[PDB]
Amino acid sequence: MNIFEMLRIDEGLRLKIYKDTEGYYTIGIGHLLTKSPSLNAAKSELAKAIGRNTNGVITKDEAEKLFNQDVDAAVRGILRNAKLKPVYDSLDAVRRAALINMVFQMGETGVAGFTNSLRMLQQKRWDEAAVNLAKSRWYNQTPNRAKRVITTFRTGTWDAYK
Ligand SMILES: [Cl-]
Ligand SMILES: [Cl-]
(Lines of atoms letter the chains of each structure in order from A and count residues from 1; the text may use other names and numbers.)
(Lines give C-alpha, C1' and ligand atoms only; values in the text may rest on other atoms or scores of the structure.)
(Ligands and ions follow the chains in the order given, each with its own letter.)
Protein backbone atom coordinates (compact mmCIF):
# COMPACT_ATOMS: atom_id res chain seq x y z
CA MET A 1 0.00 0.00 0.00
CA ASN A 2 1.19 3.53 -0.61
CA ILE A 3 -0.27 7.06 -0.52
CA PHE A 4 -1.87 6.77 -3.95
CA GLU A 5 -3.69 3.50 -3.25
CA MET A 6 -4.67 4.82 0.17
CA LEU A 7 -6.25 8.03 -1.22
CA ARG A 8 -7.87 6.05 -4.01
CA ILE A 9 -9.70 3.93 -1.38
CA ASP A 10 -10.80 6.98 0.57
CA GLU A 11 -11.87 9.23 -2.25
CA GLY A 12 -12.98 6.64 -4.86
CA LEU A 13 -13.05 7.61 -8.66
CA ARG A 14 -15.83 9.26 -10.60
CA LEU A 15 -15.66 10.34 -14.18
CA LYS A 16 -18.59 12.76 -14.20
CA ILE A 17 -18.92 15.97 -12.04
CA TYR A 18 -20.30 15.01 -8.55
CA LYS A 19 -20.91 16.66 -5.18
CA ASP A 20 -18.49 15.74 -2.31
CA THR A 21 -19.54 15.15 1.31
CA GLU A 22 -19.77 19.00 1.92
CA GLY A 23 -21.75 19.36 -1.22
CA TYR A 24 -19.02 20.90 -3.42
CA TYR A 25 -18.50 20.15 -7.08
CA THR A 26 -15.72 17.60 -7.55
CA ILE A 27 -14.46 15.17 -10.19
CA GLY A 28 -12.06 12.17 -10.48
CA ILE A 29 -10.24 11.10 -7.36
CA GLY A 30 -11.37 13.77 -4.92
CA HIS A 31 -10.38 16.73 -7.15
CA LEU A 32 -12.31 19.77 -5.72
CA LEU A 33 -13.43 22.04 -8.54
CA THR A 34 -15.17 24.99 -6.83
CA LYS A 35 -16.96 25.76 -3.58
CA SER A 36 -19.40 27.69 -5.70
CA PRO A 37 -22.95 26.61 -6.05
CA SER A 38 -22.96 27.00 -9.81
CA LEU A 39 -22.63 23.98 -12.03
CA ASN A 40 -21.39 26.30 -14.61
CA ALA A 41 -18.67 27.78 -12.54
CA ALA A 42 -17.87 24.00 -12.07
CA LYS A 43 -17.66 23.17 -15.70
CA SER A 44 -15.55 26.17 -16.46
CA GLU A 45 -12.99 25.25 -13.73
CA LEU A 46 -12.97 21.77 -15.08
CA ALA A 47 -12.23 22.87 -18.62
CA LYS A 48 -9.42 25.11 -17.37
CA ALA A 49 -8.00 22.16 -15.29
CA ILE A 50 -7.99 19.73 -18.30
CA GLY A 51 -7.13 22.03 -21.07
CA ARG A 52 -10.20 21.18 -23.03
CA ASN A 53 -13.89 21.64 -23.43
CA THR A 54 -15.30 18.83 -21.69
CA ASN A 55 -18.83 19.16 -20.92
CA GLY A 56 -18.62 17.53 -17.29
CA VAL A 57 -16.97 14.35 -18.11
CA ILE A 58 -13.34 13.17 -18.16
CA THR A 59 -11.38 9.99 -18.94
CA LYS A 60 -9.53 7.76 -16.55
CA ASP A 61 -6.21 9.16 -17.72
CA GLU A 62 -7.34 12.75 -17.14
CA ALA A 63 -8.47 11.74 -13.66
CA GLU A 64 -5.19 10.14 -12.77
CA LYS A 65 -3.29 13.07 -14.07
CA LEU A 66 -5.20 15.50 -11.83
CA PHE A 67 -4.59 12.96 -9.06
CA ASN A 68 -0.81 12.94 -9.55
CA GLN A 69 -0.79 16.71 -9.41
CA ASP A 70 -2.87 16.92 -6.37
CA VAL A 71 -0.74 14.46 -4.37
CA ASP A 72 2.41 16.38 -5.44
CA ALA A 73 0.79 19.67 -4.33
CA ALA A 74 -0.21 18.06 -0.99
CA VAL A 75 3.39 16.99 -0.19
CA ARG A 76 4.82 20.41 -1.34
CA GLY A 77 2.35 22.23 0.75
CA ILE A 78 3.45 20.30 3.90
CA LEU A 79 7.13 20.91 3.09
CA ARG A 80 6.58 24.55 2.76
CA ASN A 81 4.46 25.04 5.80
CA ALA A 82 6.29 26.01 9.02
CA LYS A 83 3.96 24.10 11.19
CA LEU A 84 3.65 20.98 9.13
CA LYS A 85 7.15 20.37 7.96
CA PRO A 86 8.69 19.53 11.37
CA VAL A 87 5.93 17.10 12.03
CA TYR A 88 6.36 15.35 8.75
CA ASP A 89 10.14 15.22 9.16
CA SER A 90 9.69 13.58 12.49
CA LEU A 91 7.46 10.73 11.30
CA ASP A 92 8.02 7.29 9.85
CA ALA A 93 6.92 6.46 6.26
CA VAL A 94 3.49 5.12 7.04
CA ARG A 95 2.45 7.95 9.28
CA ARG A 96 3.77 10.44 6.74
CA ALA A 97 1.14 9.03 4.37
CA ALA A 98 -1.53 9.68 6.97
CA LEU A 99 -0.60 13.37 7.25
CA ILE A 100 -0.61 13.67 3.45
CA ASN A 101 -4.08 12.22 3.42
CA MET A 102 -5.37 14.78 5.88
CA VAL A 103 -3.82 17.61 3.87
CA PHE A 104 -5.30 16.29 0.68
CA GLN A 105 -8.79 16.34 2.19
CA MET A 106 -8.72 19.47 4.25
CA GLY A 107 -5.99 21.68 2.99
CA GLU A 108 -2.73 22.88 4.56
CA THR A 109 -4.51 25.56 6.52
CA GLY A 110 -6.90 23.25 8.14
CA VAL A 111 -4.43 20.64 9.19
CA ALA A 112 -2.18 23.37 10.43
CA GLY A 113 -5.00 24.20 12.73
CA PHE A 114 -4.72 20.95 14.66
CA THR A 115 -2.02 22.43 16.91
CA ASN A 116 -2.32 20.12 19.83
CA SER A 117 -2.57 16.86 17.88
CA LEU A 118 0.42 17.93 15.82
CA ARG A 119 2.45 18.46 19.00
CA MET A 120 1.40 15.07 20.16
CA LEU A 121 2.43 13.41 16.93
CA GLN A 122 5.83 15.08 17.04
CA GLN A 123 6.27 13.73 20.57
CA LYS A 124 5.23 10.25 19.42
CA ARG A 125 2.38 10.00 21.90
CA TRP A 126 0.23 7.88 19.56
CA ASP A 127 -2.78 7.06 21.73
CA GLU A 128 -3.03 10.55 23.07
CA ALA A 129 -2.85 12.08 19.67
CA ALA A 130 -5.57 9.61 18.31
CA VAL A 131 -7.89 10.71 21.10
CA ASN A 132 -7.31 14.43 20.39
CA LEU A 133 -7.71 14.03 16.62
CA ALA A 134 -11.19 12.50 17.19
CA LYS A 135 -12.46 15.67 18.90
CA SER A 136 -12.97 17.54 15.69
CA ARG A 137 -15.63 18.37 13.20
CA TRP A 138 -13.56 16.26 10.79
CA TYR A 139 -14.08 13.07 12.80
CA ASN A 140 -17.75 13.92 13.30
CA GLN A 141 -18.57 14.64 9.71
CA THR A 142 -16.53 11.70 8.04
CA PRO A 143 -16.15 9.21 10.77
CA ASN A 144 -15.23 6.13 8.76
CA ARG A 145 -12.42 7.86 6.89
CA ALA A 146 -11.34 9.72 9.98
CA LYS A 147 -11.05 6.37 11.90
CA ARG A 148 -8.93 4.87 9.16
CA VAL A 149 -6.48 7.83 9.20
CA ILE A 150 -6.45 7.87 12.97
CA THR A 151 -5.69 4.16 13.18
CA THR A 152 -2.85 4.68 10.73
CA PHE A 153 -1.32 7.30 13.12
CA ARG A 154 -1.88 5.17 16.22
CA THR A 155 -0.35 2.03 14.82
CA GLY A 156 1.99 3.01 12.06
CA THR A 157 0.76 0.13 9.91
CA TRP A 158 -1.72 -0.16 7.02
CA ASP A 159 -4.06 -2.41 8.74
CA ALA A 160 -7.11 -0.14 8.55
CA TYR A 161 -6.78 -0.25 4.87
CA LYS A 162 -6.21 -3.92 4.56
CL1 LIG B 1 -5.79 22.19 -11.35
CL1 LIG C 1 -16.46 8.63 6.28
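From the backbone N, Cα and C atoms, a Cβ is placed for every residue, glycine too.
Annotated features, as they stand in Swiss-Prot:
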{"type": "ACT_SITE", "residues": "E11", "note": "active site, proton donor/acceptor"}
{"type": "ACT_SITE", "residues": "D20", "note": "active site, proton donor/acceptor"}
{"type": "BINDING", "residues": "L32, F104, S117, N132", "note": "substrate binding site"}
{"type": "MUTAGEN", "residues": "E11 to Q", "note": "Complete loss of activity"}
{"type": "MUTAGEN", "residues": "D20 to E or Q", "note": "Loss of 99% of enzymatic activity"}
{"type": "MUTAGEN", "residues": "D20 to C", "note": "Nearly no effet on specific enzymatic activity"}
{"type": "MUTAGEN", "residues": "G30 to F", "note": "Almost complete loss of enzymatic activity. The enzyme is destabilized by 1.5 kcal/mol"}
{"type": "MUTAGEN", "residues": "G30 to A", "note": "Almost complete loss of enzymatic activity"}
{"type": "MUTAGEN", "residues": "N132 to M or F", "note": "2-fold decrease in enzymatic activity"}
{"type": "MUTAGEN", "residues": "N132 to I", "note": "5-fold decrease in enzymatic activity"}
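Location within the structure of each feature annotated in Swiss-Prot.
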residue : record                 : DSSP class
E11     : mutagenesis position   : helix
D20     : mutagenesis position   : coil
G30     : mutagenesis position   : coil
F104    : substrate binding site : helix
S117    : substrate binding site : helix
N132    : mutagenesis position   : helix
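Less than 8 angstroms from the CB of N132 (mutagenesis position) sit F114, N116, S117, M120, each of them six or more residues away in the same chain. The maximal spread of the substrate binding site, taken as the longest Cα to Cα distance among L32, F104, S117, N132, is 27 Å.
A Cα-Cα distance of 5 Å separates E11 (mutagenesis position) from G30 (mutagenesis position). Within 10 Å of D20 (mutagenesis position), judged by CA to CA distance, lie the following recorded positions from the set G30, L32, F104: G30, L32. Taking the Cβ of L32 (substrate binding site) as reference, residues of its chain lying under 8 Å away and at least six apart in sequence are, in sequence order, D20, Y24, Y25, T26.
Between the C-alpha atoms of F104 (substrate binding site) and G30 (mutagenesis position), the distance comes to 9 Å. The sparsest Cβ neighbourhood within 10 Å, among the listed mutagenesis positions (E11, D20), is found at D20. The Cβ of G30 (mutagenesis position) lies under 8 Å from the Cβ of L7, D10, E11, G12, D20, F67, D70, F104, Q105, each on the same chain and at least six residues away in sequence. The number of other CB atoms found within 10 A of the CB of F104 (substrate binding site), across every protein chain shown, is 24.
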